[PDB]
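Trainee: Submitted below is the structure of interest, expressed as structure tokens.
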2 protein chains.
Amino acid sequence: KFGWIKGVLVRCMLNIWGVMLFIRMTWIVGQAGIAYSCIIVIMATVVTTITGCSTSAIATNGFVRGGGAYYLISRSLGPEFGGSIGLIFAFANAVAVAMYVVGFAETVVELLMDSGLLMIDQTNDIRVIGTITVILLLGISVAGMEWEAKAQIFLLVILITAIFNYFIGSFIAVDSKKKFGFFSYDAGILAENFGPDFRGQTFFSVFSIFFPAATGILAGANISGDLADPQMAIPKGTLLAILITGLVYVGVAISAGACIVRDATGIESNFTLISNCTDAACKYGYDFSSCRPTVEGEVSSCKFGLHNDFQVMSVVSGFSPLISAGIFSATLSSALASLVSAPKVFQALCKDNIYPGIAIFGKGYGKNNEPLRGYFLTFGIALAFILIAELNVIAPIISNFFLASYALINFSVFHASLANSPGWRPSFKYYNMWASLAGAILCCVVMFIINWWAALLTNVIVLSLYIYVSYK
Amino acid sequence: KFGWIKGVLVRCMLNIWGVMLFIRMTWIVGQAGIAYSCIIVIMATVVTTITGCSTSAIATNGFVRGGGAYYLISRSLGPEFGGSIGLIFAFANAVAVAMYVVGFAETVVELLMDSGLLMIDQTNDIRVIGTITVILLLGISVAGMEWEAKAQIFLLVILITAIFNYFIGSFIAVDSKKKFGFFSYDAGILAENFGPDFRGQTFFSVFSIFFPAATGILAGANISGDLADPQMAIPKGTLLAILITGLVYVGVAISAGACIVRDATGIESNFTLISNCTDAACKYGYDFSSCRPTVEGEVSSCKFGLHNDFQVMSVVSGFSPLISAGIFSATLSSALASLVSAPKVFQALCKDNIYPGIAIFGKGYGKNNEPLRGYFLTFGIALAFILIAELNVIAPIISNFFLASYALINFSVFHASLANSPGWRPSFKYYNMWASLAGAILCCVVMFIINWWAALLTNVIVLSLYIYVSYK
Ligand SMILES: CCCCCCCC/C=C/CCCCCCCC(=O)O[C@@H](COC(=O)CCCCCCCCCCCCCCC)COP(=O)([O-])OCC[N+](C)(C)C
Ligand SMILES: CCCCCCCC/C=C/CCCCCCCC(=O)O[C@@H](COC(=O)CCCCCCCCCCCCCCC)COP(=O)([O-])OCC[N+](C)(C)C
Ligand SMILES: CCCCCCCC/C=C/CCCCCCCC(=O)O[C@@H](COC(=O)CCCCCCCCCCCCCCC)COP(=O)([O-])OCC[N+](C)(C)C
Ligand SMILES: CCCCCCCC/C=C\CCCCCCCC(=O)O[C@@H](COC(=O)CCCCCCCCCCCCCCC)COP(=O)([O-])OCC[N+](C)(C)C
Ligand SMILES: CCCCCCCC/C=C\CCCCCCCC(=O)O[C@@H](COC(=O)CCCCCCCCCCCCCCC)COP(=O)([O-])OCC[N+](C)(C)C
Ligand SMILES: CCCCCCCC/C=C\CCCCCCCC(=O)O[C@@H](COC(=O)CCCCCCCCCCCCCCC)COP(=O)([O-])OCC[N+](C)(C)C
Ligand SMILES: CCCCCCCC/C=C\CCCCCCCC(=O)O[C@@H](COC(=O)CCCCCCCCCCCCCCC)COP(=O)([O-])OCC[N+](C)(C)C
Ligand SMILES: [Cl-]
Ligand SMILES: [Cl-]
Ligand SMILES: [Cl-]
Ligand SMILES: [Cl-]
Ligand SMILES: [K+]
Ligand SMILES: [K+]
């Protein structure tokens, strides 16, 4: 049995911190402003805080022993909400595996292209490296699960040293790191980056790429049978990990916006103060014109800055090669946590014969009854999406399915509080049914703003799976 | 008590034939093709045929005496579906009143501008004439309802003479009617108009303006307490009126497309055969170039043809002034049928205290207990939408709310057949629950394609009104 720190807090902080922390935060401050990106982080934190209060209200409804994620939901609420939440959550983690390993493969491909190693084109090397790293992540999940419970504190002390490396490298003004952007903390760059640019995107198109960085909060409730006291561990670690990771996202956004310019040519300039005809806040001798795009229907033909290079946190970092290779720790820990959590929920769902034909993905081979057909189905669903070797098209799909699962959780606890269900007495201090209704309406409306036909498909599927289990 | 002809068939044919028959059919053949407009008419006929089978399945579920539209639905199915169908249907007819009288006012304004009568600008004369014609339509509904039961056969023999006037004026080739478009039935014009143009619109933007011409099919079920035998009158007249009006729409579309060109300058040409350098199917001596638009982001600066003038059926007609002033008959009959049917449903809903605060719109003043507060609320909701003095922005709203009401009817009969409701034995020969489910899914998907945020608002409102009445 684990305590609340090592069993809930470290698990949720390792699942939440993933691709977008080191790869795509600076791009989000580049597209939006500092103000709009802080509004984005606060909105995702509001959604996940309401869903964390709803999950805590489920977890404090009696039912200590014999836990899990599907078990608590399907036993506090009915099977109609429980089966649909289980199916949508299993599919969401199975598709999130692809997002994390595509981010890992993109980082490895850019590290190879900084050297001379280049086999095929850039979008085909992500398909090759992403395929090798998901058939190796599959082998760990079915043969090496014992060491993974010890390795997670190792992964967390790699990740926090990466974050501290970035934050203390921001204050060190290096003259060689100019021409890649990155001057010191400056007021001119802070005023220039305070306000949107949206060079090909929109608000709610940048939100759909941020919001996978806020998911992963049900990693503590996914192990309730391995906790000491789940009534006190699940509301503590979840709502603490949400606060810690949200504050690190806000700090990364403000710190990236206040010291890096949006565009930069990677050519140094001999001047130290440019002729007074630009006034574009680079008074340090750098003229970063002829990189802003001409028309308002094209991307910039630059190579560095906040808008362009995707890896500028390795430039800002004091020791970029090894310490800011906590990208590997973050992405592989989140992908491995999502590779073992999607067949687990699906095997727990396929043991109650709720849905007719899926009952063959429940036969756990071996001694611990690990679902091997579930692992191979998750590997197939992940490998279908790795072949879309682009993160910015995978991430709105994950955002859609996680907003659907969180909306279903919030609406199910609202409906159980409203309907006066027989076994529903949630003794949690910060649970209100109208906050859950507000969170469900907010998740559904944002899911429709992001992409309306995928939202309509997901809502029709969830309504069909509810009406099927009602009249059975 | 009425028979099935005079009580159902004439009522449904007068409610269905409305604005779009004489005003906006030729514009729909102008924007789309002949093929796409026939596909549009067949889709609207499929939706209304499935909804007519569902309404017949409700109407054959016992319950002869003491009828109405709200009564049959709320007594065969529950109050949860019945109250929401009643509210959405009351709002749909209350807003459709504005569409019919805005079409009437637009016709009267164009007839005045063909003369010298012009008080204010064109969009402000529709607001003035549309306001006078809805406070005069209100006086008939509360003081002259006795003569209206005799006047409807008069209105129908005006309307069918208008239709025959158009269809026999199509075959009469008049040389003076050229330069307004309108050559004879020609193969070149039929081949030229066979294929879309979409000069500012899209498919499903032209469908949203057509589909109010297919609504009005519940005008026979809205009077079940005044019928002789509603078990045999409501499935007969509804499904016959749908077929008759759909065939007249298909005939009008094909006949308009095969004899009128899309653009035309209203200037006659002395030539009888133009120099062979255009080949634009007007070999009759007319050169209708310099009216096609240059860029693909603007409307044509022409004045006549299928795309432009909105009143070309009065040009094709043999006697345009009096007989093709069946526009007044069609629009005023449909507006008067929707002004007496929205307070009726709403007063029947406000007598069962389902929704809390609306109970004051049920107190019928007078001897027949006509709901006067309901009439004034319908007049207010209509007059709010008449001030948007443009038909092409009113008509997608009516399309949204009627697709919502028809989707609710189809889903309610599917859900009652699936759930095995206690008093649900629909002895109708052509009712199937999967056809009703297909009609409900089709109406919901089309409602989302037309406008997604209005569809999301309507679906959230209907979901809230269902969950309110369930847990009361
Ligand atoms: C403005 C307002 C607009 C409103 C418009 C409405 C909105 C539109 C809403 C539309 C909602 C559609 C609801 C459909 C209802 C399903 C039919 C059903 O209930 O079961 C039927 C089919 O039984 C089966 O064998 C099929 C089992 C799966 C069917 C559902 C999953 C399909 C979607 C998931 C796809 C895969 C997902 C998995 C991968 C992610 C039962 O058959 P039976 O013979 O009748 O059983 C008799 C027993 N009984 C009488 C007691 C019942
Ligand atoms: C955009 C426009 C879309 C238009 C098409 C939309 C597709 C929807 C169209 C659906 C219509 C097609 C299904 C009909 C099949 C019936 C087979 C049959 O005849 O046997 C039996 C059914 O028993 C069955 O086996 C039913 C199997 C179908 C269940 C799945 C329903 C579709 C779920 C949809 C999920 C959402 C779909 C989207 C999700 C991805 C006969 O029925 P019965 O049980 O005997 O009861 C009859 C009793 N009578 C005796 C009352 C008096
Ligand atoms: C992918 C999946 C994503 C899923 C996301 C899903 C998200 C979709 C979101 C869907 C939102 C739907 C949920 C909201 C419904 C709540 C109803 C309610 O709470 O009322 C309750 C109180 O409230 C009141 O008394 C208010 C007064 C009546 C207002 C009617 C409700 C609001 C309707 C607004 C429409 C405006 C219409 C304007 C035109 C008229 C009823 O009070 P009660 O009677 O005491 O009930 C006690 C029950 N008991 C006795 C058993 C204890
Ligand atoms: C769009 C994106 C952003 C969306 C965000 C905004 C979206 C709006 C979302 C949510 C809005 C929040 C509503 C706040 C209501 C608080 C009033 C109150 O305390 O009532 C209470 C006082 O009991 C009474 O004295 C009766 C008062 C009327 C009941 C209020 C119901 C409001 C229905 C609103 C219908 C909304 C339909 C929505 C349709 C659109 C009654 O309940 P209770 O006693 O507290 O029960 C506690 C039981 N428990 C102890 C087990 C927990
Ligand atoms: C009136 C009530 C206000 C509610 C405010 C609540 C907070 C709202 C906050 C903020 C409001 C939204 C501001 C930004 C608008 C979205 C811009 C955008 O991204 O385009 C969008 C739509 O394109 C449109 O047409 C947008 C038109 C406005 C719709 C949004 C308001 C309706 C809110 C809901 C009304 C229901 C209310 C439910 C009950 C409460 C996206 O277009 P797409 O084609 O789908 O994307 C394709 C994606 N792809 C590229 C990957 C393929
Ligand atoms: C199977 C049941 C499963 C249920 C779920 C299925 C998922 C849904 C299935 C299908 C949805 C497919 C739509 C994707 C559109 C691409 C993105 C886009 O452009 O959005 C636009 C599409 O609005 C348009 O009209 C654009 C022009 C046509 C584009 C294709 C329409 C559908 C094609 C044929 C499909 C035939 C479907 C079958 C019907 C015969 C949105 O813009 P808007 O909404 O128009 O804004 C209006 C605002 N205004 C009023 C202020 C102007
Ligand atoms: C885009 C819109 C945004 C929101 C999307 C919604 C997301 C949907 C996801 C989750 C929401 C779940 C929906 C229902 C909520 C439960 C409340 C309820 O209905 O209680 C009822 C149960 O319900 C039933 O028994 C059958 C469900 C019928 C719902 C029909 C809604 C029609 C509105 C169409 C508009 C929606 C169109 C959606 C778009 C196509 C009554 O409770 P009971 O007495 O306990 O019943 C016992 C019966 N039993 C013994 C057999 C078990
Ligand atoms: Cl992430
Ligand atoms: Cl999660
Ligand atoms: Cl009409
Ligand atoms: Cl109707
Ligand atoms: K994450
Ligand atoms: K009509």
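Chain A is numbered as in Swiss-Prot; shown residues: 206-677, in order.
How was it done? The header gives electron microscopy, 2.9 Å.
Backbone N, Cα and C define each Cβ position, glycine as well.
Below are the features I grabbed from Swiss-Prot:
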- A:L219, A:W222, A:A535, A:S538, A:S539: Na(+) binding site (BINDING)
- A:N220, A:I221, A:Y305, A:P417, A:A418, A:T420: K(+) binding site (BINDING)
- A:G223, A:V224, A:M225, A:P417, A:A418, A:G421, A:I422: chloride 1 binding site (BINDING)
- A:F294, A:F607, A:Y611: chloride 2 binding site (BINDING)
- A:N220 to A: Moderately impairs transporter activity (MUTAGEN)
- A:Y305 to F, H or W: Severely impairs transporter activity (MUTAGEN)
- A:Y454 to A: Severely impairs transporter activity (MUTAGEN)
- A:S538 to A: Severely impairs transporter activity (MUTAGEN)
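Mind running through what each feature is packed against?
Mentor: Other C-beta atoms found within 10 angstroms of the C-beta of A:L219 (Na(+) binding site) number 23, with every protein chain shown included.
If you draw a 10 Å sphere around the CB of A:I221 (K(+) binding site), it holds 26 other CB atoms from the protein chains shown. Mapped onto three states, the DSSP output places A:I221 (K(+) binding site) in helix.
Using a 10 Å radius centred on the Cβ of A:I422 (chloride 1 binding site) and all shown protein chains, the other Cβ atoms total 24.
In sequence order, A:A297, A:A301, A:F416, A:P417, A:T420 are the residues of the chain that are 6 or more apart from A:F607 (chloride 2 binding site) and have a CB within less than 8 Å of its CB.
Other C-beta atoms found within 10 angstroms of the C-beta of A:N220 (mutagenesis position) number 26, with every protein chain shown included.
Long-range Cβ neighbours of A:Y305 (mutagenesis position) (same chain, at least 6 residues apart, Cβ-Cβ under 8 Å): A:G223, A:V224, A:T536, A:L537, A:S539, A:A540, A:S543. In the three-state DSSP assignment, the secondary structure recorded for A:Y305 (mutagenesis position) is helix.
Under the three-state DSSP scheme, A:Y454 (mutagenesis position) falls in the helix class.
Taking all protein chains in view, 26 other C-beta atoms sit within 10 angstroms of the C-beta of A:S538 (mutagenesis position). Reduced to three states, the DSSP call for A:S538 (mutagenesis position) is helix.
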Trainee: Using Cβ-Cβ distances, find the residues under 8 Å from A:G421 (chloride 1 binding site) that belong to the same chain and are at least 6 apart in sequence, listing them in sequence order.
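Mentor: Within the chain, A:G421 (chloride 1 binding site) has Cβ neighbours under 8 Å at A:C217, A:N220, A:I221, A:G223, A:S539, A:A542, A:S543.
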Trainee: Where's the emptiest Cβ shell within 10 Å among the binding-site residues A:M225, A:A418, A:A535?
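Mentor: Counting other Cβ atoms within 10 Å of each of the binding-site residues A:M225, A:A418, A:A535, the minimum falls on A:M225.
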Trainee: Take the C-alpha atoms of A:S538 (mutagenesis position) and A:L219 (Na(+) binding site) and report the distance between them in angstrom, rounded.
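Mentor: A:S538 (mutagenesis position) and A:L219 (Na(+) binding site) have their Cα atoms 7 Å apart.
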Trainee: Between A:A535 (Na(+) binding site) and A:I422 (chloride 1 binding site), what is the CA-CA distance rounded to a whole number of Å?
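Mentor: Cα-Cα, rounded: 15 Å.
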Trainee: Please give me the CB contact count at 10 A for A:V224 (chloride 1 binding site), counting all chains in the structure.
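Mentor: The answer is 28.
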Trainee: Using Cβ atoms only, which residues of the same chain lie under 8 Å from A:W222 (Na(+) binding site) while being at least 6 residues apart in sequence?
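Mentor: Listed in sequence order, they are A:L364, A:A418, A:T450, A:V453, A:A535, A:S539.
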Trainee: Neighbours of the K(+) site A:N220, A:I221, A:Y305, A:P417, A:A418, A:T420: Cβ within 8 Å of the Cβ centroid, same chain, sequence order.
Mentor: A:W222, A:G223, A:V224, A:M225, A:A301, A:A419, A:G421, A:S539
Trainee: Can you go through the binding-site residues A:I221, A:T420, A:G421, A:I422, A:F607 and pick out those with a C-beta less than 6 angstroms from ligand 12?
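Mentor: Checked binding-site residues vs ligand 12; flagged A:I221, A:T420, A:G421.
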